[PDB]
Structures are given as structure tokens and as C-alpha cells.
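Notes follow the structure.
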Protein chains: 2
Amino acid sequence: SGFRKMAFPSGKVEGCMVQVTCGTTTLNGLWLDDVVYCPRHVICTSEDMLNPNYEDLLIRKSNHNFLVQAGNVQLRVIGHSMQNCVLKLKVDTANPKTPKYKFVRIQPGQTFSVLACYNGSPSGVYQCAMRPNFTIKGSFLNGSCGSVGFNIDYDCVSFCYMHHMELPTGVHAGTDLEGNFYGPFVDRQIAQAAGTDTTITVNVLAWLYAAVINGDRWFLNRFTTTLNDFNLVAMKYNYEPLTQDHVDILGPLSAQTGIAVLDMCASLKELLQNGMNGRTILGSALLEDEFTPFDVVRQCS
Amino acid sequence: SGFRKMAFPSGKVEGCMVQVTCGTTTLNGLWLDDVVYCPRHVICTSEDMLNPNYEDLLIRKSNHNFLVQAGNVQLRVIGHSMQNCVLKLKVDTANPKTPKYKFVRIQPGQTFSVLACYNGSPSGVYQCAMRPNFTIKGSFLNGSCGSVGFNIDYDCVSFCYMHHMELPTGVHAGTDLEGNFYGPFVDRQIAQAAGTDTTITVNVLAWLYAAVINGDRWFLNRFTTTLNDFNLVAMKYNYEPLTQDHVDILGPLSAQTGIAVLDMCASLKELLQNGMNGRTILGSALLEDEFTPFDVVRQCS
Ligand SMILES: *[C@H](O)[C@H](C[C@@H]1CCNC1=O)NC(=O)[C@H](CC(C)C)NC(=O)OCc1ccccc1
Ligand SMILES: *[C@H](O)[C@H](C[C@@H]1CCNC1=O)NC(=O)[C@H](CC(C)C)NC(=O)OCc1ccccc1
């Protein structure tokens, strides 16, 4: 028993992290096979980041302008291209620690693990959710760009995120591994506004089920609600609308606990209108929304 | 910017996990050099666990009663010894992935990463504090015994915890790698209970400092307080007394923020006396006590 924000073991991803230096810009890169993927803004200078023309800055570069360091071993850049916002550096050595991997684009509401790296060396591992407004609430300092977010399935690492920037509000933004930003952001050093964020309702419900599975039952009630009457309340508190597809995905958790999804919705509705009144759920005084139904099942039983 | 509960990169510990089987009991072991460490209750059967004499159970065992798997490869047990509640199984192969490592016993209030494992396979990683009552609030299912807690310092993995059991309140109990329990618990299926817990004051202060470092000041005030005057409010709120040694350890954070320790204590005092009035700190509606001062400095720098 017990319930914790839990990351995937990071070994397979640690063996893929390298340092990429171009001029006096150093960030992290992902060495898979004979390719190193990194944020394209590594080619920019301090004054170039204000509003760069990347196709121009890149045509003025050659292989020898990219210093790639794998621990101490300097890798030789023998090629390069640009795919949207990522640089792909062809190198002479294929990464021997390369795991079974995929590149995937995750949906808002899904979670993943982040290996925070600086100068090519892992610093720590933590879980994030892709917020509905396509930002993530990370922990990223100068030098952390090129850090990846990922999930593991069987022995396969599905890379889903590469870090590029921090917004003025302090949340974080980046791309999938094909270089397309999550959300309406660009890799230019200019203030950019995230859309208004909202709470991931299906995740809150899963976490309430995790709580019941762990013996937290004070918030249950005998009332029930319609899906429509529930979404009317969620709208008021800035919660994502709940669809039948979400209701269907909570099926397993509803079955394990014997609590109908709409009954749990009645619980959530009560919690929203009245707060918790000094009580907690799995150690939080807030309604947690960074646990998917999958995250709940994986950790409960 | 940003502040997350962050685990150490776990790759060096994944390489040390193995499966250990005796009878029909299976749990995890820690393979370092030619020794596999695991909980001794792996030699117990269903009936044994109620009231076992481990010396008497172990004399009755042969090396070949122990099945150890490192991935696909069976490892041959060539010796065995019992040290307190831990079993040391000598094997015919030194772990080639053995990292620089030490065994240490941690103090109440310190933190470590847990690599949750099942059938010798890493499952996830998260951060824990050793509570003042010598339990941890972990996430552990059947099969997880032998999972280890650790910190990393430069190249050295310091192992500090091995998982053995769950208490009735849903918290977790275990030993150091010498097999000596943390807290007054025993590895048998009898009724036992955690002592009364308290909040780790020094850590709450470390976290308030992280909140200021990351740009948040709403909870500060113009007041101040003497150590004794602070500790009188602490005792009333079930917080550990704050010592001058805690104050000294909080020095560097005090210096980076320009906020005197005792001034942050008056802030905490006001927070305890008033609550938070619907506001949050680093995304929590509760005062977080599972970050040490070292955790803050490490993540914020
Ligand atoms: C990449 O290493 C870095 C990550 C930022 C810096 C601090 N925390 C992060 O997540 N990225 C940048 O500096 C990035 C480069 C542009 C060409 C997009 N720009 C950025 O994030 O600027 C905003 C900012 C910079 C420094 C501190 C706070 C915000
Ligand atoms: C070892 O794999 C296991 C870990 C427990 C299982 C549930 N969560 C954990 O942390 N340890 C035991 O089952 C332990 C065996 C003794 C003879 C040392 N007893 C134990 O934890 O008893 C309480 C319990 C067992 C099963 C489910 C819930 C609580």
C-alpha cells in the first residue's frame, strides 16, 4: 500500500545523455544510435536568441562547430540537419547503450518522467503531467535544455518531450522528439503567454480511487449525479469537461473499489463546493490531478 | 525555476537488483561484488512468518535452496550467512555493474531515493524521508521486499535502507544494509505499530527557503523570534524542537536569501498560527517537511 508520485527508473535514459556545445552555448543532447538530438537553439548566440533565423544561422555552420562530449569521449559530428525545432547531429559512433525506443507525442493530461541533466550528466528524476495548456510544471535551471521526458513500457523507452524554455509564469515548455512544440510556443527568447490552465478531471477521479483503495473514505457519500449535472459544477471550478470516454477509462478502478464513476463524481462535486475542511487525501490538502488512471493501477492492486 | 520532489538517477542501483527465491517466497536482493543481500524472511514459509526462529530455520537450509536470478542468468549460491535481519548470499559471479558504494545508517529527518522493485525488476523511483518515528511513507506492494533506499554523492552510492514490511497504519519499516531495523520493529507477522510522529521543523524551514529562492515571499513578515520562543509554538503544533545545529545548517540558505533563520522562524510561527488562508507554497497547501536543506541547495543550484 501507499501512494507516491513515482518516476520510471532512469538507467536506460541516463546512458543516452550527452553534452552539446556550439560556440559558448552548452546544453544536453540525446544520443540514440549514431544521432544526437538537441534543441536547435544551441546554435544561437546571446544576441541571436532574441529573434533568430535558424535556417540562416545553420547554413553558416559546419560539423566542426558542434562539440559533442560523451562523458570524456568527444564524439565526431559527421553530419547535421534540422527537423522543426530540433537539431539532429550525425556522429561517428553509434551509442552502445541505446535502448529499444520510440518517439511519441503525448496528449494533455498524460504523465511522464523527466531526467533533469546539466552538461550531459543526470541530476535527478521526477514526474510531470502535460498540462491542458501544453505546459509542464517542471524544475529546470540554466543548462537543463535537451533534458527529455519519457515513459517506459516493457523494455521500451517512449521519448515524449525535450525541454527548450521556461515561460514568465515559471512553467516550462518544449517539443516532442520530432521538434514540434507542445502548445503555441516558439523557440525565441521573447515573453509568451500560456493559455489559461484547467484541472485534469479524469486524473482527479483516478486519484480519489487511489485514495479509497488506500483506505481514505471520508469524502464518499450516498448521493449520485448525472454526467451533465457534474460537468456543470466542474465548469465553474475550471475543470476539464468529463466525457464518456473518461468515464470508460475509469472502469477498472470503479470495479476494483465498487464505487460507480458517477458516484465518485458526486464525491468530487461535494469536495469542490465545500473544500476539505481541514482534512487531507493521501497527504495532500489539494485535489491532485497529475496521476492518470494508468498511474493509479500501476501502483495499486 | 520550479521545485519538485526529485529522486536521484537510479541507473547505478538498477544494475544491482536481482530476484531471490527460497521455497515459494520471492523478493528482491542487492548484488554487490560476489554477495547478494536480501531480507532474511525470504527463508520463511506461510506458517513460518508468524513466529520464526531464523537461526533454526537457516541451519536447515542448503545453498541450493536459494534461487537467485539476475535477468535471465541464474546465479549459483556458494555460501550464506545471516547478519541481523539481512541474508548475505555469496555467489559465483561478482557483479560487473557494481558501482562505488558504501553502507550507511541515516538519521531521522534525512531523505533518500527508493527504487521500488518486483521480481528483481526496477518498477519506479521516488523520494522518502526517514520519519522521526523511524517509518517511511512509501509505496510498496507484496514482492517489494529487498528494494533499497540510497543517496548518491559524486560517484558513491550510499545504500541506507532495505524494505521489509508495512505497518497497520500503511507506512513502511525496514533496516539498514547491516540488517538492523530502523525503529522498534521486528521482521515477523505480529501486531506492531509506529510510534507517534512529528514534523521535521528544520526541513519545513529549508522548504520555505526554496519558496523564496523561487520568487515567492507572501508568507514572510516583519516579526522575529527567539529560538526558545519559536520552539514553544513548535511543541504546540507537534513540530520537532529546532536546535542551534539546525540553525547553523540553515546558514547557507539564509545567506543566499538574506533572510535570517530566526526571521523565517517567525514566518513559520505565523504560518502555524494562522494557516495559509487558501494560498499555497510551491504548489502545496501543506507545509512540506520532506526536503532537507541539502535537497534544496542541490535542486535550486
Ligand atoms: C535551456 O538550457 C534553457 C532552459 C530555461 C532557462 C531557465 N530554465 C529553463 O527552463 N532555455 C532557455 O534559456 C531558452 C532559450 C530560447 C532560445 C527559447 N529561453 C528561455 O527559457 O528564456 C526565458 C528564461 C530564461 C532564463 C531564466 C528564466 C526564463
Ligand atoms: C515483502 O515483500 C513484504 C512487503 C510488504 C507487503 C505489502 N507492503 C509491504 O511493504 N513484507 C511482508 O509481507 C512482511 C513479512 C514479514 C514476515 C517480515 N509482513 C508485512 O508487511 O505484513 C503486513 C502486510 C502484509 C501484506 C499486505 C499488507 C500488510
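Using Swiss-Prot numbers, chain B covers 3264-3564, in order.
According to its header, this structure was worked out by X-ray crystallography, 2.0 Å.
Every residue, even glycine, has its Cβ placed from backbone N, Cα and C.
Lifted from Swiss-Prot, the feature list:
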ACT_SITE  B:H3304  active site, for 3CL-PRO activity
VARIANT   B:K3353 to R  In strain: Beta/B.1.351
VARIANT   B:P3395 to H  In strain: Omicron/BA.1, Omicron/BA.2, Omicron/BA.2.12.1, Omicron/BA.2.75, Omicron/BA.4, Omicron/BA.5, Omicron/BQ.1.1, Omicron/XBB.1.5, Omicron/EG.5.1
ACT_SITE  B:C3408  active site, nucleophile
VARIANT   B:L3468 to V  In strain: Zeta/P.2
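Where Swiss-Prot records a feature, it is marked here on the structure.
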| residue | record | CB count, 10 Å |
| --- | --- | --- |
| B:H3304 | active site, for 3CL-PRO activity | 22 |
| B:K3353 | variant position | 15 |
| B:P3395 | variant position | 17 |
| B:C3408 | active site, nucleophile | 25 |
| B:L3468 | variant position | 27 |
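Geometry remark: B:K3353 (variant position) versus the residue listed as 'active site, for 3CL-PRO activity', CA distance 17 Å. Taking a Cβ distance under 6 Å to any atom of ligand 2 as the criterion, the recorded positions B:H3304, B:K3353, B:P3395, B:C3408, B:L3468 reduce to B:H3304, B:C3408. Considering only the recorded positions B:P3395, B:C3408, B:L3468, B:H3304 (active site, for 3CL-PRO activity) has B:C3408 as its nearest partner by CA-CA distance. DSSP assigns B:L3468 (variant position) to a helix in the three-state reduction. Here the Cα atom of B:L3468 (variant position) is found 16 Å from that of B:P3395 (variant position).
DSSP assigns B:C3408 (active site, nucleophile) to coil, not to a helix or a strand.
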